[PDB]
Every structure is written in structure tokens, then in C-alpha cells.
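S.K.: Take this structure first; my questions come after.
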Amino acid sequence: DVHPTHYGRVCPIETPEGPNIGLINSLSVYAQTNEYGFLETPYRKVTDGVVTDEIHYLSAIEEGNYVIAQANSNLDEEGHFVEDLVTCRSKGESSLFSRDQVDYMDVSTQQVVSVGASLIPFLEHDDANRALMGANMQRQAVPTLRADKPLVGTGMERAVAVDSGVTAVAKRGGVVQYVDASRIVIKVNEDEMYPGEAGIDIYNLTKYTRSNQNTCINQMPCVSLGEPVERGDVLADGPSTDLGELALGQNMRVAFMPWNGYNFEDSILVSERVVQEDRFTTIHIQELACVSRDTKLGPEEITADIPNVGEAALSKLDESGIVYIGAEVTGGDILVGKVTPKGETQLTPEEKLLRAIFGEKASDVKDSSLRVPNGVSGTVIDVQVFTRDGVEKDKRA
Amino acid sequence: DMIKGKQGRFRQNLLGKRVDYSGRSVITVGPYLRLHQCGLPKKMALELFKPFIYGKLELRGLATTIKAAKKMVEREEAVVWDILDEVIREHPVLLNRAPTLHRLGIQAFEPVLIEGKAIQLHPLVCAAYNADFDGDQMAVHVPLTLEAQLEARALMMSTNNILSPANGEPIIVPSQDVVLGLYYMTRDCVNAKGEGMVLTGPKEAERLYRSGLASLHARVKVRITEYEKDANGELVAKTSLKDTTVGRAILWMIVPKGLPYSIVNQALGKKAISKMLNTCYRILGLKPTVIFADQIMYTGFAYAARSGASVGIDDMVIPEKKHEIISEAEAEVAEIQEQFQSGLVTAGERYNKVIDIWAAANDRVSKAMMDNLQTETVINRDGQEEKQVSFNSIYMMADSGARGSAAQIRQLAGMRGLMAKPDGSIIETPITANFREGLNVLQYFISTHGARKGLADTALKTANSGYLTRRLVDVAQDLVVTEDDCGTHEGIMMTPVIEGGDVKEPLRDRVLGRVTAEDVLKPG
Amino acid sequence: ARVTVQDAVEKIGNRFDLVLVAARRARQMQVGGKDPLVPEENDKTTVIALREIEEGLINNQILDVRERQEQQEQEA
Amino acid sequence: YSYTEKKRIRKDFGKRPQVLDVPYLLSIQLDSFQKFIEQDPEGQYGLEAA
Amino acid sequence: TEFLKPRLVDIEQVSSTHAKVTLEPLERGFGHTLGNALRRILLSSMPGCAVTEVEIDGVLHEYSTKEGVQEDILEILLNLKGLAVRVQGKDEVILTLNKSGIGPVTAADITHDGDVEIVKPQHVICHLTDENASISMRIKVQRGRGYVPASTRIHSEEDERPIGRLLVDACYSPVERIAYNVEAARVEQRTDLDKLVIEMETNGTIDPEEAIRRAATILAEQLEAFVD
Amino acid sequence: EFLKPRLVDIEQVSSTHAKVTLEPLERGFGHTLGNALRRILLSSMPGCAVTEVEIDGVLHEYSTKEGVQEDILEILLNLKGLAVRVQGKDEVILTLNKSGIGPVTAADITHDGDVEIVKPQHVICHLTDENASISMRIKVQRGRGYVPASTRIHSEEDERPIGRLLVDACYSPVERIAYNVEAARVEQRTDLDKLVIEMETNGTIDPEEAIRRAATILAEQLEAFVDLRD
Amino acid sequence: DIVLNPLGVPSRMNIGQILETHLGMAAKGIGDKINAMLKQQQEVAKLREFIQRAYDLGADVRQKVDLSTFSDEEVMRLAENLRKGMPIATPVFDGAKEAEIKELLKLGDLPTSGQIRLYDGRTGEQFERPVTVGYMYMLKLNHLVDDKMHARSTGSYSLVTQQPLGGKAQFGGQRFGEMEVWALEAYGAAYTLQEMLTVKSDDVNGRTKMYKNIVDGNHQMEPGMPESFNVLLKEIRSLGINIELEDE
RNA sequence: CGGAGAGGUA
């Protein structure tokens, strides 16, 4: 359960719903660690009746001694409360205190949520539990075919997009000398140029690389030729990001009415138009790692000639036994022509009789090819070959 | 040690008894399936009945071997669709929820082959399954021998299992959507198009409403012919003129013969529809009951759709005097706390005083909100304004018992207010903000404590309930009714439980379903 | 087609030995030994046996005399 | 202001001026690892202390 | 392209009233569109013959019993709605229900005009007991479309008949039950097809199949000028 | 007794948007005919759409060409919105070849005499290099409704050519259909209504021919109901 | 695009999604107006003034307006990116009031209640009351239905405990846990327990012969001698303990 | 693949 000292240090409303709710918190937006290791929250210092823009990072125990006004205090002039009586918190409990007795102010109205929870709009209208499911489902969103900004947002989308590394941010300002689907080349401004000639700045963009959740991540160059850029702006939108704004899902037209019972509990009815627009359409990337092994019967070889297979399976492969990049395959088709040298030619008479009767090929090498697992399909987009020294570099390598 | 591992004899309990001829998939709602049907994806069926399909294919001569059957099914030719329709003509399937906490947790259905990739569960059964539609996945099994199939049909199917095996009473009650549709359609108004005329049975009620000439709601005299069970089981057709509403007659079309009209009048709530289904079961039987349930589901959904009952933000109503009552509450607590600093009240004293003040304020706010709801719509008859059941969608939304309660719609428009703090004690200052209005940062922070506490409580109670079910099953499982009568005139005194002045439960409820141990006499 | 078991419940009040006897009836018209006594609607043998027992055509006495019959022919 | 900003301004309804912008949201990891791997002229966290 | 036409319509009739007309297959979205257009045609506007104005032996009343019959005016008003009358001549014709003596006053007691047929042989409309055992109703049977309340006509006519001549609602539509359902069908790979099944019940003047087919003819002729 | 609805002025708000009105419509036919026509139009109208795309340089959907500012995926997603019509034959192969910098638009496509680009400012992609040149072959064919990426591959048993790009073909020429029933005044009788249909289409079908097609399909459907075969 | 059950709102308390719907309706209405003017090719001054009005909406809100941006090109691109609605930034506990949302609805020329009367495209009759329609930001969670379907009749077989397990080319069966056995037990369900434990779960010979019987065209199973029973019988017998098969 | 340890979901 949440102690009343988690205010502005960890998010009270974001935590997994499994057997470890409350054990796994998320850091607040403004929270940070002190040199010792205890957490602190920024707070505006209130001089006597003036709330200075100066910030002090009050510690967990430091918050206890002091009295802190709520982030919803209304301030005019140079930082004076419009209220002689202001909501405050001294030990974790609320109170109403004199405007000239407060010690500190919350720097922001949003300084008590995680980044996951901060994005939810109208958070002040949901159930705490329900908004907790909402925050936990924020994370589980998958990047759609296009990034679509949320028409109703919180304004932290830009901060999250920039701070996370999925966004190619312009390191040094300049004018974009070159834009392409893979590279961005910035002719850096001379005032930011270094002694000698550091010349241009090149941002190579990750394009269709498997994330750890098998979700495709790629970066779209949002800028165009000759567009001036300054330090700290977006050169290319990452996955689930549009114009430097975090774009988790997509905006749908919605009508709230129990249309012919197809919305019974929380079930949602979708228009065929959504499928037409290919929105909410997701790319997913699998990895099928085929490793050649060194065995006691012979070191395994990656070859394009596989026994006991037809020409159709071989027709998607190159001469090196690896499928073409860009071929449409389905569960069962051969990707990598792995064969294990069958150094053991002696077998039971049953096996020999079966292979003779069934008409299967008999060789001193056994098939080991990695076929597409049944249930997955798609198009091959990457082939990576890892070859340690001492092994010949084949054509694909 | 090989005698016993965990949890015992390995092959009769955990671990882990995974079984073939079964599947698992997320569930969607199909409001067109009849109560004995479940919508099952075509691929799921095709891979659940491959042996039966092979048998049929080689039976028709369409395949000469298992290899030909494999090719024939994998090529997805149009012929296998007829084969699968044949093997699924009436072959039922068993759906079980991932946790089965009561007997109904597994039930049979007739599978209807559907497009998609989710199991279309009957909407009215999901309440019995104690499931929802949130990504939770149901599991299908196929009782695949004849005798298992008949065990499924006679016992497993939801048609034969409609009452809870815990207290009797139907478990197949309309829950949230169809009940909203019925509550809307059976409501009355004080003035609408089509008011006052006389119509030849519900025939003309349907004809006139579906013309859009007469509103669904109108004080209308209709000559209805209702059937009553009398004598040794005969039906008497009593025809009389009844003061009803057009929608109520249209609904009366649903109810089969042999039921009174005392059920399909009045605004139908969830308890009212519970009563209707219970009476139908206890008066006609099961077949009229199942047909009535399916038809009333269809009609409730259809007229919920035609209603367009929608939830916005102007529908939820903020009482005009809520802030006034609040400000009175702060004035009172200010006086009390001034006495506290005056040393006039002890800590517990003013604590309880403030708690009572805020409870009274919450009660007043809820009363004002509900008073605003109950007659939010006022309509003239021929010049004078009249109250009547509010057209307000949020009022039907919970008054029908669709979803929510007076507490929940009380905490949306009015304050959810007082709640517990860490150490489980009530906060001095309630959550004075609604959800239609905003929540202050500290208010939401405080509210989060309760939600976290509830979620932890939920997880722990799920685990402990599983354990308790286990121990009780272990202690009770070796107990089977095996004799019809032992002649034991011994019994128990069995009385209506009454605490204080209030009778908590009626002896009428208890006595039902028991057998007397003596011959009861009259009280005189 | 009839998938509800109320008539079979009324005919056989136990409605549980009902399952066993209907299952046997289904078992031996599914495999040779007897043939359906009710017109087939492309139905599985389960429901044709159920419709047989609904009509009062199949009852415990009738089924047991019928089965003892097929034995005294199969020894003969 | 920002060039990316001026491309699509997302309208705000905030009514309290935001003193102190949102800090770098990975400051915890960067702070930890820089404290761990930097040089220390004294006994302070990192390889120097070890 | 190619279009899928829904051949092989099946029909199931109960008496000459209760028709279940099943048809398969209709393609996606066409089933319910056809159903709704048909029901609107059948309900809202079809030619028919119904009673418009009636004669009360005394003053017109809606809240008093019949003068000399222990049955109410409302119940005869309701019975005459269900009267199955088919006018083969000019539209607005007088019908005389003059029956004396005790017994159940039914359709047969009304005179026959020779162009006004009563396909309903027995339809109870009154019950005469010995108070005077005589009833004399002068009613108008007229042709119209759909359904017409009496209020609409009485407001539309500046001339009012003398008290005793009371305007009665007209059930012009020969079909009294109209309902339609669309259930999932299946043809080969596609399982998005839908069967359309329509349940209709007539007053008995015309066969339900004839009513629905002439309604379809009406709509097709409505579309005669828009088809190549 | 029943009059017959007649075509009256079919105004053109734009190429995409048009109003078609039917003046002499009897009582109880306004909303009925409106729903009829709207359902027919949104449900079943012939339309020309892109199905197969063959970009010279790239090997698959997710492989991005050098020189362009857009992924091949986004190029396909723009190709979906290509407003094209063919009326001389059912299936045609458009060809596009453009080099140099600038926005490659639909107008640059090498059009035949039987193919019309009713939206000749449709930005296909952006070429951002002088050396880079884009070479497209786009298959445009007639169809109805929506054909998601799962079916024509069964008409060929896998795409034997590699580098072929498969696109969800949305043949629906219309995107908005709305009907309004308004009290029409004419000397004949007293109660008749204008049926005014707003139709936003992709500019590839004439409103007159569209309504005619819808009516013909509806008449073919009502053929069975006029004459019940049993 | 989307129809949502209005039952989930008044019970699960998340009326925030309704406010999101209304505000998104207003935003997409502003987007529709700006898109219309783009198609109308209105003067750049018209776009500037309308956008300034839209951003100026609300009291005490600090967002600052043009003209500080470039006169034409930046304004043109801003409108072009805004033709699909105004992205609205709402601080979580410092956000928009209902009055401001309604003001945006007026500026969008759309109903002040966020409610406009639909017509059911199925029937084509307006619903008896107006309903709530807007724009909602929806997230496709990673729980995809393709990732959740798995079904089998045959396939992978394990050792020690004979039951379908492992692999994703054909994933194993469902854990027929003791709770399911108990649910069968509470019912008179007896046989289905026998198949789900004996003949289609563990015994390989029984599974093979029973699959053969089904392929033969008949749903066949014979109780006979339960194989697990025989195994446990021999197992106890090896303990020098004889198990008698006495019948009651 | 037999059973334990860990994250995530429901």
C-alpha cells in the first residue's frame, strides 16, 4: 500500500496489477535521487507570501518537517496567493493553513504521476483504480502503421518523445543538407562548428529493426531539404511518434450507444472504415535464429542443397542457403539451409527399411534447416550473419 | 517418494493435465446466437475437428487416405465447409472459464462456425461464467465420444443449467444491456405522439410504433388476450382492455401463452426481469423459459439500440445547492474546530463531530442529486406540468440495474466523499469533488490509497478463496445422494432469522426446496 | 431437431440414467447393430437417440428387451 | 520556441504558468552511471572508491 | 464485375396469414436494406379497404355503453378494425350491419353489396342479448394506404357529421404483422453472406405471399425509370 | 395513384461532391428510398483501385529506397488514395517514371487513353535527390467493396515475382452518402417530397450513372421478390 | 468509426473518456472547419484569424498566438498539419473546464452538448434521443487475437508426463486444472472427466486407437482396463503389496 | 521435454 510520503516521489497510480502491485513503483515526473540515494522532489520556495521560482529538492524526510502548499494554489502579482487560506500537506494528511505559514509549493500540478500516467487526459475524472488500469495499458500500446497525434493530450508527449532515444534529435543546429528514408545529413551552423572541420552531422535512422517485444521500430524523417534546425529539435519521428509528439494509438470517431447488443460488457464495435484506412494496423518482427554447430559427426553447414526437398522450397533461397530478403513466406517454408554432417551412417534396420520403402533420400548428411514455424508468415527484411574468425565468409556475409 | 509427488498421484491432478482436442481464445459478444449456441472461429473448428473431418471425407469417398485428407483440409477447398457443417451440425462444445469457482464455470453450447478469431460467447451466459470481455480468454473442449456428447447435451448445456446450483434461482438473468433496453421500452411517459388511442391487440401497437406514428411510450388502452393456466393444466384466453404503453404491448408479444400480464407492465428493472424469468420457469417450465429468455434478449438489445441511450456530460446533473450544503459543512466544522482550539471539545469529540457533519453533507448532496434525477423531465398533459419517470439516460442507466448503483451515480454527479486513509481510518475531510467536476491533486492522491488497498485485497482474496475452495472440496467430495427415503422423521427446527426488530430473512425463502420432518398444522 | 432434454426428463425422471441409456442407443446405431427409428435430419446419433427417447419409443424396458434380443440372435 | 513546435502547435489549456520545465526523464540512469564511471580525486562512489 | 443474385426463395405458410419467407443468399448489407425497404413499403403504404366512419343509434360516444346492448362501443370499434373487407367497386361505399335477435353478431349478418366481399366468414363483432336484441350500424368502408388515425381526418375536414356519426380509425394495410430478421449465411469461403427471413401476417383479405410480391412490384415500378 | 420519382438537376459542388434530387416521391417513400440508395451506394458500387505496385528499386514493403523522403510503406499508403478511373477495360497497368528533386505527384504518371487521373495533384512521394529516380508500375483494376490483403494470392497461389507490393484495394468510389427528405411543392396534389442525396465520391463515377447503377442493382434484387418462385 | 458500450462508463467511473470524446469532437470540428477553408482556399488572413481564435480560446491560458510565426509558409504548413484537428494539451489536474469545451464546440459549429442525433445505418431511422459522438484516442494493446488463439487435436507430445506441451508450431493443449475437474464433478458430469483424464490426455495407445476409431467414422471409446490404473497397480504390487480387485 | 527460480498479462 502507498505511504503518504510517495507524494511527488513515485507514482501512486501506476503499478502492475499482478502479484506485485505496490512493490514495483515508477518514479514521478520531477522526482530524482539525492547523492545518498534517497529521493527528493522539487519545490518552489515561498519567501513570506511570495512563491519564488527558486527550487529546492526537498528530501523524503525534509518534506516531513516542512509544510507544502498544493499545486492548485492560484497565484497573482509576483507569486502571492489569492487565498489567505490554502490547502497544504504537512505529514501526508491535508490541512488548511494560513498563506503566510506555508514553507514550499509543488512546482507543477503533474508532479505526482509517472510519465505513463501523466499522458492520460482528464485524469481528474477517472477512478484511481480505473486510471491505474489506464496507465498500465498506456505501456502495452503497440506502434500502428502510422503515428497519429492524440487530439486530446497532456503536453508531455513532446518531452517523452524527445527524452526517449527513439527520436533522432538534432545534436548540432544547422540546415538540413540531405534528407532520405534512411539518413539525415545536417550542414551544421558555422557558429556551432568546431575547430578544424567537423563538417556535417550524419544521423543514420533505425529502419524496421525488431524491438524486444517483436514490435517494429523505425524512424520517419519529419524534416525536409533546406529546413533550418536548431539544437534539441526532432529530425525524425520514431515509432509511435508524430512531429516529436508521442503518438501511442490513433484517433477514432466514437459514438456511445449500445448498438444492437454488440457492445455487451466493454466490447467495442469498430467500423469497417478502420480496416479500410489500414490504421490500427501493426507491423511485427520475428527473429528466427539459425546457428551452425560444430558436432562430433561433423560441423553443421549452411547450404542451399537440401536432401529430400522439392524445388519450391529451394526456389526462395540464394546460392548460400539463406532465403532472399523480401520473399513472402509462410509457416513451413525453409529459411536457412542448415545441414548436419551425418557422420553416423549406421542405423537400425527399421530406419533403413522405412527410408527405402518411403522413397526418402539416403545420404551421409542429415537435414537441419530452420523452416518457418507453423503459425507465422510474412516477408524477410533482415539477414544477419555472425561468423567468428576461422570460418569462411559466404556470399550473404 | 515415487509413490507420491506434487500435488499427489501425478497423472490424476497437478501437475499438470493439459489435454488435447481443446483450444483457448479471447471472447467476443454475439447477440444473435441463441442461448444454446456459441460462436466459434472457423479456423478453431477446422483444427478442433480434424479427425472427424478426415473420417467424413474418407466416408464420402472424397479422400482415399489420411494423406489425401490432410491435403484436402489444408487446401481450404469449399468442400470441407460442408464436411465441417456436417460434423458440427449438432456436435456441442464445452466452454470453461480459466478459473472455475462454481459449477456453471464450464458449460456446453452448440457451436456456430463464424468468421473472425475470437469465440463469440452468448451475451447472456457470460454473467453466469463470471467472465467479462477484457481480453480474457475462454477455453473450448470437445467431448468427442457419443456418451460424453450426451453427458454434455443433457447436463452441460446452458439451457439445462439456468438456475444457480448455489441457491436455486436463475443465473441466466439479463445483466446490463438487454435490461437497459427493456427498462427503456417498458417505461411510460405523460405525453407523446400516439397518446390515448385504442389498438387491436399488440398487433396494432407494433404496426403503429414501427410506423413512427405513435411514440413507443403512451397511455394506451389495448385489448389484449392473455392466457392463464388453470384447472388441470388448461389454458383460458382472458381478453380484456388494459391501460398500458405501446412498447409494453410490443413486449407482451414476446411473452408466450400462460403468463399473466402483471409481469410485463411497470418499468422493468433487473429484479423485475429476474422475477419474470423465475415465474416463467416455475409456471411453464424450461422450454418456454429458454425461448422467453432468448427472445427477450433479442428484443432488449434491439430496443436499446432504437433507444439510443447515451452517456455524455450534460446528462450527469450537478445539484444547484451542492456547494451551499458544502459551505454549510465547512462553516460547521470551522465552529467545531474553533471550539477545539478553545479547548471545548476533545480530539475524538471533534473528530466524530466533523465526520458526522460530512456524512450529513454527503447524504444531503446525494438526496438533492437523486431528487434532481427522478423528475428531471417534466411534461405538460394539456397545459399543466407533470412529473414522470425521467427521460434522462443516466437515470435509466442505473435505475434499470443495468450497471452501477445509487452509490456510483451518487459519486459521479455528487461527491464520493468520505473514505479511509492508511491504517484504514476515515479522513476528516471527504473527497468533496465529483468526477463531472475536477479532482484536486491531493484529493486524487488520497483516493489512490483506497484503490491500491482494494487491488491488493482483491489479489489476496482470490488466492485465499482458491485455497478455501480446495479444502472444502477435499472435505466434502466423498458425499453422494444414494437413497431416496430413509424414513427419518428426525429433522431440524427451521425458523425465520430475525435480529432485533428487523426480520433479516423470511421463512418463506428458507422453507422452499426442503422436505418437512413432520406434518405442519395451522396456527389456530 | 431438438436439443432440449425436458421430454426425456419427464419420461425418465432420473434424467441421469437417461444419459447412459441414450448414450448406449447412440453407440449402437452409430456403429452397426441397430438403425435409426426416427427420420434423420443430418443429425448426430446423439440427438436422434434423444428424439427417440423423447417420443417414449425408447425406454429402459424396451431397450433391455431389445438388447437381450440381439444377443439371443447372435448366439443362434 | 522550436521549429518542430511551429510545425504543429498543440493547443494547451493549462492555467498555471509552469515554473521549471520537465527535467530529462532518464536523469536517474545517467546520474548513476556517470557517478559510477567517472574519475574521483577523493573517495567517492565508483571504481575509485572500490 | 459480378453480382450475386439470391435465387431459390423458400416459403412456409401457416393458414393464409402467417408466412415465414426465407431467402438465401443476400450479400453483405443487402439483406437488411431489402428487409427495411420491404417493411416500410408493406406497413407505411399499401392499398387496402378499411372502415372510416360509423353510425351510432344514439349520440356518438367513447365512454358510455351501447344503448340497449350490454357491450361497449369501444369493443365494437375494435372488432370492426379486424373485419376483413375487400371493396371491388368504388372506394367509399356504405355498409349496413342490421341484425335483430339474440346471438353473436358476426361478419355474415352484414349485407353483401356484390362488390364488397367479406373473406372472413365468422368474425365476432357484437353480442346481442335481450335488452332490445337489435343493432343497426351504418359504416363507411373506403380505400386508403398505410394507417390513418381518425383525428387526422377530422382535423382535415371542416365539415362535421351529425353527432352519432363517429369517425373510426382505418387499418388500410392488409398486413398486420410485419417483422424481418437477418441471420448469418455461408457460401463456400465467404461467411459474410446473410439469409433474410421475413415473418408477416395478413388481415386475411389477401395471401401474405401475394401482398409481399405486389409490394415488391410497387417498389420495382418505383424504380422503373432509374434502371438501364 | 403512385407517381414515379424523376431525376432533376444534379448539381456539382465539386468533382468529389454532388447533389442528386428526386422530386415526385409519394408519401412513405422518402426515408425508405433514401436508405435504399445510400446502402446500395456505400455497399456495392464499381470502382477502380490499385492492387499491385512494382517499384523498380526496393525489394519489399519495409525496404526504403535511397533518395525518397518516404518509406515504401508510406508510398503504398498514398497509392491507396489514388483517384483513378478506367472505362475502356477492366485492368490496366499505369507507369510512372520521374527523376530529379521535387514532389512526385499523380500527374507525372504516364497515362493511357483509357485511364483518367481525376485527382492530378495527388502527392505520391517526395524525391529528394538529383541522382535518385523513381520508377513505378501500378496495377489498377475494377472491383467492388473492399478486398483486404488475403485473397488474390489465392488467385495466383503466392506472388511468384519477388519485389511485388500487395496493397489493400478499396474500390469504393463513394465515401459519403447522405439523404434528406424535404417538402417539395408542385401543382400536382399537395404532399410530395424532394429526396436530396449528398454524395462525396473520389471523382471516378458520375452521380447519374452511380444512381442508375444503384437502382439497377436494387431492381435485380427485387426481381426475386416480385415473383416468388415457391 | 467506433461504437462503445455506454454501460462501462457509469459503473467503472472512467467518465474521463466521455470528456475526451467531447473535446475530441470539438477539436476535430475545428479541424473540419480549417480543412473546409483549405479546400475553399480561403485567404491566408482567414486561416490566421480563425486559428488565432481557436488558440485564444479559454481564460488565463498561456499558449501565445501568431502572428509571430512566418506570415504565409509557416501558417500554411501549420494549417495543413491542423486539418486533422487541433491537438489539445490538457494538464492532468490543471486542465480544461466544461465551459471551455463547449466554447470549442461553438467554434466548431457542432452541438453544445456534444450530442448529435445519429441514424442507424442498419434501419435508417434516427434514434429516439440524440447520442454522444466525438473523437476518442484509442490504443491497440499488444494482446492481439492472433497471439491468443491456439487449438489442437494432435501434435506435440512430452515425456514422463504424456500431455501436449511446448513448441509454437503447434502449441500444447489447455491445462485442465483441478478446478475444471471439480466443476465437472459438481455436475453429474462423469464420463467427460474420464476422457479428459484417461483417453485423450495420457494413454498413448488409447489416444492412437481412439483417433483411429474417429477416423473410421464412429465416435468410439471403451472403458475396459484403465492404463493408469494398471500402471499404479503394478507399481503397488512391486512393493510386495497385493491389490485385490474385489467387486462390491 | 520432467520439476524449481524470474519478469509480464489476465
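Just so it is clear, chain F uses Swiss-Prot numbers, and the residues here are 7-236, in order.
Each residue, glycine too, has its Cβ placed from N, Cα and C.
Take a look at what Swiss-Prot says about it:
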- F:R45 to C: In rpoA112; temperature-sensitive, blocks RNA polymerase assembly (MUTAGEN)
- F:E165 to K: 5-fold decrease in CRP-class II promoter-dependent transcription (MUTAGEN)
- F:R191 to C: In rpoA101; temperature-sensitive (MUTAGEN)
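In terms of burial and nearby residues, how do these features look in this structure?
M.R.: For F:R45 (mutagenesis position), no same-chain residue that is 6 or more apart in sequence has a Cβ closer than 8 Å to its Cβ. The secondary structure of F:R45 (mutagenesis position), as reduced to three states from DSSP, is helical.
DSSP assigns F:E165 (mutagenesis position) to coil, not to a helix or a strand.
Note on F:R191 (mutagenesis position): other Cβ atoms within 10 Å of its Cβ, all shown chains, come to 11. The secondary structure of F:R191 (mutagenesis position), as reduced to three states from DSSP, is coil rather than helix or strand.
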S.K.: Around F:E165 (mutagenesis position), how many other CB atoms lie within 10 A of its CB?
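M.R.: Step by step: centre on the Cβ of F:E165 (mutagenesis position), count other Cβ atoms within 10 Å, giving 15.
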S.K.: Mind sorting out which of the mutagenesis positions F:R45, F:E165, F:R191 are close to chain E, meaning Cβ under 8 Å from one of its Cβ atoms?
M.R.: F:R45
S.K.: With CB distance below 8 Å as the criterion, list the mutagenesis positions among F:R45, F:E165, F:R191 that sit near chain A.
M.R.: F:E165
S.K.: At the Cα level, what's the spacing in Å between F:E165 (mutagenesis position) and F:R191 (mutagenesis position), rounded?
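M.R.: Cα to Cα, F:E165 (mutagenesis position) and F:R191 (mutagenesis position) are separated by 59 Å.
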